[PDB]
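Below is one structure, written out as structure tokens; comments come after it.
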Amino acid sequence: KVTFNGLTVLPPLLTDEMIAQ
Amino acid sequence: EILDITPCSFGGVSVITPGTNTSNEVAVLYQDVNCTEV
């Protein structure tokens, strides 16, 4: 249901397949 | 022909550190790059 130039994007520490736990 | 352009792969540099109070052997983290590029 939900949808370059030095702008990094750090991944979240927790992954969903953990959150779903 | 049409060539795709991608800006040079790069990222931040992070340092693992147990702490001087324990040791000084450390480990590096390179951000969001395939390792085959160092």
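Note that chain A carries Swiss-Prot numbering, so the residues on display, from first to last, are 825-827, 855-872.
The backbone N, Cα and C atoms fix where each Cβ goes, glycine too.
Here the residue is the original one, but Swiss-Prot notes a natural variant at this spot, A:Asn856 to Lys: In strain: Omicron/BA.1. According to DSSP, A:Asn856 (variant position) is assigned to coil rather than to any helix or strand. Other C-beta atoms found within 10 angstroms of the C-beta of A:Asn856 (variant position) number 4, with every protein chain shown included.
Recorded in Swiss-Prot as a natural variant, A:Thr859 to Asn carries the remark: In strain: Lambda/C.37. Cβ neighbours within 10 Å of A:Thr859 (variant position), excluding its own Cβ and spanning all shown chains: 10.
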